[PDB]
Amino acid sequence: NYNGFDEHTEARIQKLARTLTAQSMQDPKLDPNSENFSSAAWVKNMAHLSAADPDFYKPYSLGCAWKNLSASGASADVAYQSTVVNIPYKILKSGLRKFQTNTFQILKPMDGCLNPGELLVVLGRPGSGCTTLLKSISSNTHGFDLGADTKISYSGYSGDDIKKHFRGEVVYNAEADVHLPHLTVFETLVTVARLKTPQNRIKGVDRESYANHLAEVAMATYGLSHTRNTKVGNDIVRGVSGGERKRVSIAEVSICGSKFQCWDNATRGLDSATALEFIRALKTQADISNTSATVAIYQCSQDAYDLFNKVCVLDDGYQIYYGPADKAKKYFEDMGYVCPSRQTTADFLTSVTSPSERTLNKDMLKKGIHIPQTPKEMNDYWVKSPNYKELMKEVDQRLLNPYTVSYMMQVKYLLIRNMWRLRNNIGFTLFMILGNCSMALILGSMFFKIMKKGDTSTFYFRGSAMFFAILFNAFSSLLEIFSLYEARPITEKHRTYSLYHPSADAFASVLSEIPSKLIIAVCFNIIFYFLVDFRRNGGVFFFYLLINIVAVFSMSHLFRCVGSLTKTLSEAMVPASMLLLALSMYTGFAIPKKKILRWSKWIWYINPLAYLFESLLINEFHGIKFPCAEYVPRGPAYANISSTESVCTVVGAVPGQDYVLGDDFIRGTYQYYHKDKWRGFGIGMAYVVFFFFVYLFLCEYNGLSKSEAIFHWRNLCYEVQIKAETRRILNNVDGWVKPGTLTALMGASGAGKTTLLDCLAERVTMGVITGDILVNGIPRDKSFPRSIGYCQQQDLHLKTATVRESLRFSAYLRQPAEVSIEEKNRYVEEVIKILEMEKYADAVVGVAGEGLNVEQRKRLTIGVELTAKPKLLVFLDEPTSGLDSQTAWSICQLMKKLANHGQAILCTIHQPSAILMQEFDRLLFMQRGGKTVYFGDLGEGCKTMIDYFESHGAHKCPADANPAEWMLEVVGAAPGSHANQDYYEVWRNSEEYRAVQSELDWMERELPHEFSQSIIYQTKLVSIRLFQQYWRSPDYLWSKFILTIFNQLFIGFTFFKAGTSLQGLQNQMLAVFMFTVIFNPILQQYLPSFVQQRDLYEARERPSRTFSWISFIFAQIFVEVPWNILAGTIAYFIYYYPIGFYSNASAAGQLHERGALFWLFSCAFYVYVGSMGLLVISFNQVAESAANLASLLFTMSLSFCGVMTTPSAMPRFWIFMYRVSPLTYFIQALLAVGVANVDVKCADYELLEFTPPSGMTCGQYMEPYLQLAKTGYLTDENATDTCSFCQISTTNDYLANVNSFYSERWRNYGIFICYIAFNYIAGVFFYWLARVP
């Protein structure tokens, strides 16, 4: 723990400075190695060194003065929920409003002044203008505006000045938690130290040594020298604890040299012991570096108050007082109020602003002197006060009169920072490397057999292999986007400091990743190029590798620009998906350049992958001769042939050749001419450089039912095994609760405050409880956990349901079944009134940022347990934890009211202020380890407990000390307590224990279907809720529908009426191939909803018995399907017709059946997508691991689909996979239903031509072949000089080669339905095994 620059820090700093001086070897008030050295002088001299550079105007120290400060904000107009149907009109009205006044006053006129070195604390209730004031005085005026009369002067330099020249000397920190988790503390501080050394004014020590020493000192001063090698961490990453983490921010901003500061919500979620240390460290900064700071805090302990110089009290956006810290209480007592005996000064100052907690001075009322009682009157009285007449003088007397290190080093140090990040989180990088190695080794094998021959039968596979290689190279980098969004908040923080250019951060992010790219592009490419058996020449292999490197760089730098514009990955999934489809579809292989329609050619002319693939193929085919495989006239009857009487079944063939010159094949099919070898590299570099610079530019510039059971427990014991076998956490605890009483349960950092609720509430999961808990003198049973409420300490609700819906849902599912839905509603009205929330019953629960504020959410969570008509206790857990004083008192009053009505309550409590304590009728206090110390009436003013403890030997209590902490100091439980005896034994022997035991003995003479609803009703209600939750989530549904209506329509139109030529049939097959790649975006969009609702269920709904898991999972299934079916129907309508399938359907006369079945497949595919996305998340904690697994399975299924490589060419092993994947059946059925039963039309360049033998027509020459094989047609039969031949007479002969059939469409449909069903069933089973206890 920390003591505020005690002798230890001085010793450590002297040691470090001695080390610095010794290492430098190549007045005595300053020298490490002399006598009477003083650390403060040394640290202050380093500070001045950092500040007073000869050629910098940076001021020595900044105060602040402000008179008539006035802030107003945009009007709070009415709002409404953004249902899926409302978001269009809402978008329209908002856009019109922005394209083409109404305001409100937030801060009424204020004055003030703050001097170098002082500390200012801005007190006030929530929503009283604290944040607005803090932002105003630091010139961060965004979201509002300052009135014209305002005037601010930072000790000489107007507000506009520091915006132009000294930003960095004025800081604002809404929160001190933003830190990059995976570095160590030293690695977090030393980089900032390096960035800030005045590089031109150090002598006799190298740059790095001075930076290391400055970081070491900056750790030592703020008591962090024991976390030198721990990760800073976050909520989910283990590291330094909360207080230490918040002190890291002060150390960082100390090195950064900010002279003025502001901290808005500084001490969130810090106990009284840690907030004090944080404030003390801030005081040390103000003491040493001569800064000045202002902190706005809630629950300011008296100890933390004594350190502050000045206090600013706010109310309803006014100013009540602003003067020295210790004179505030006297001024407020002279005002007319009286501070109760035990109330702390800060709580007193805050409470006076709340009508209910005040205590007027009766003497003044009796004599008839006006006492202000509303904030306006208080402001008037203050303005009339002499304190203001002094403050105006102290104001007027002040109001009457770029990056340290050059750009290259800003890049260098950030690059090293990124390398450290990688080294501390190396598992993420090895995942990528191993994944790409595995993908290469797998998808290479798939080609391993066919390629060996090298004949003209592998041309299509030589195309597909390049397709896979170029895609899996280009898109292997996108995993780096996560580390961009992770590091954006920290870069935004460091921008506020004049620390480094954002361009520098981006430039370092580009470079730091290069090693991973040039490891993957070597391993993957070597493996793949070896396996697929391309040309062995090294002089072409190196060019292939170069082209892949350029492709990966190009796409990496394009998607960095895409990820820069959008706020978060959730935003980027849609536009990134659309751009990915555009770039991967127009690569020049799915649709060859010859067949691209006019309206989309330009897309091919601006696609870098198109040119790179062109270069790859020109390289791979140019100037190499492939021997033939099969000539078009075949069979024994053709045993005699002249060279000119035969040709190859391939595009570029020439009659009389023993081979085909690959140059001619690429010319014939794709129109790539060998003179275009380097165009691809040239354009690739242009795109890389251009999009890199665009990336940099963008980053630079952008009534209640009574209780009836006297619940009591005796001899209760608790034991666990995890840390050690058979150790005891509750040791013979005993007590009771009587209806109509409010009992509290306090304990130290030791005793199980919580564990004694969970053992009682039957909510523990492990261990053994000994002894008996009794209800009416007989043990609890299976029915118990439905008769007790339990208000979690947290507040977690479905963010789309409104308060009345949240209440009524639980009312329905928890209350007994025999009450009609009419009565439960009047009971919900009872509950709404008794909690006094009738004004906002119809608000949206939302999240903390935009919705119900914390007090309202805690009122709600209590509401949800009353509405279940529990008959036994209503347990709570630390209801006041996290709440400021005023809302804590409000909740305490609510609990007292519920207790008065007749509802028993047993509530844990943590650090309650002295005023709250009186409200709890009883108490149960426990020591380190579950030993009970006290159990009895708390008495009036806590006298009864103080009497007991003082009677048995405890040191007396001060007349104004807080009892709730006094007793914590009486017996252990406090740092350095040293209790004078064991208070467990005194209780064991006391009279009170005898009375309690006698009562329980008399208590044992007092004695004289695990889910309320069925499964069907639970599923009905939960499904209705989940429907309301998809609805009211416009983002999900619309980013689903527009994504589909683009991807499908784009794919449909690019192949608009592809025809029925051989290339046409291949293009239609690929079109059915790109129909499916929409799997991943839709699955990833769907996943978060399930995660949200499952997290709510397993946390709150499961233990409380609200509904059974079966009903939850069936709600998921029964709701996700009706949306996917609609999406599939839309996709069918926009996809089936443009590409021309219906025209094929009419010819065969089967339009109705071939349309209905196609629609059924377009529905089944989306239902399958939903089911697969449910299965993969059934057994995963996180959405991202589920997305990873789903993408991997989809890639594996799609690669072996029999379309990228036909199953004949597949190696022997992988045949099994080609049979078990579902997409093979899907493609076989859909393509067949598309293009079956129609005649083929070979084009002008497809047709094979040659000469017939002399003295016979073409028909007679060819006819025997047209019997040895049973398909093909001749454009002419009476020709004599030459003929033209087309191997395929009907598409039903092409499909058979693709291994699809039109007679097997319904069977494939049946198998696909079977796969959907299996996915759902296995999802349910894996949920039952991986999550249900």
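Chain A is numbered as in Swiss-Prot, which gives 31-56, 92-165, 170-470, 496-796, 861-1166, 1178-1502 for the residues shown.
Using the three backbone atoms N, Cα and C, a Cβ is placed for every residue, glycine included.
Quick look at what Swiss-Prot annotates:
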type    : residues                                       : note
BINDING : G905, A906, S907, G908, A909, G910, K911, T912 : ATP binding site
DOMAIN  : 869-1112                                       : domain 'ABC transporter 2'
MUTAGEN : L183 to P                                      : Activates ER-associated degradation
MUTAGEN : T257 to I                                      : Alters drug specificity
MUTAGEN : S648 to F                                      : Alters drug specificity
MUTAGEN : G905 to S                                      : Inactivates drug transport
MUTAGEN : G908 to S                                      : Inactivates drug transport
MUTAGEN : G1009 to C                                     : Confers generalized drug resistance
MUTAGEN : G1040 to D                                     : Alters drug specificity
MUTAGEN : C1427 to Y                                     : Activates ER-associated degradation
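Sequence features, as recorded in Swiss-Prot, placed on the structure.
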residue : record               : Cβ neighbours (10 Å)
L183    : mutagenesis position : 25
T257    : mutagenesis position : 23
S648    : mutagenesis position : 27
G905    : mutagenesis position : 24
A906    : ATP binding site     : 20
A909    : ATP binding site     : 27
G910    : ATP binding site     : 20
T912    : ATP binding site     : 16
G1009   : mutagenesis position : 14
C1427   : mutagenesis position : 23
Starting from the Cβ of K911 (ATP binding site), draw a 10 Å sphere and report how many other Cβ atoms land inside it. 20
In the structure shown, which of the mutagenesis positions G908, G1040 has the fewest other Cβ atoms within 10 Å? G908
Between the Cα atoms of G1009 (mutagenesis position) and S907 (ATP binding site), find the distance and write it as a whole number of Å. 34
Determine, to the nearest whole angstrom, how far the Cα atom of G1040 (mutagenesis position) is from the Cα atom of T912 (ATP binding site). 16
List the other residues in this chain whose Cβ sits within 8 Å of the Cβ centroid of the ATP site residues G905, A906, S907, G908, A909, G910, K911, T912, in sequence order. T913, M1084, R1086, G1088
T912 (ATP binding site) in three-state DSSP notation: coil
I'd like to know which of the mutagenesis positions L183, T257, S648, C1427 sit within 10 A of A909 (ATP binding site) at the Cα level. none
Comparing the Cα of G908 (mutagenesis position) with the Cα atoms of the mutagenesis positions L183, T257, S648, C1427, the shortest distance belongs to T257
What is the Cα to Cα distance in Å between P1166 and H1178, where a stretch of 11 residues has no coordinates? 25
Here 4 residues go unmodelled from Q165 to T170, and the two Cα atoms are separated by a whole-number distance in Å of 12
Expressed to the nearest Å, what is the distance separating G905 (mutagenesis position) and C1427 (mutagenesis position) at their Cα atoms? 103
Give the three-state DSSP assignment (helix, strand or coil) for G905 (mutagenesis position). strand
Do you have the Cα distance in Å for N470 and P496? The stretch of 25 residues between them isn't modelled. 26
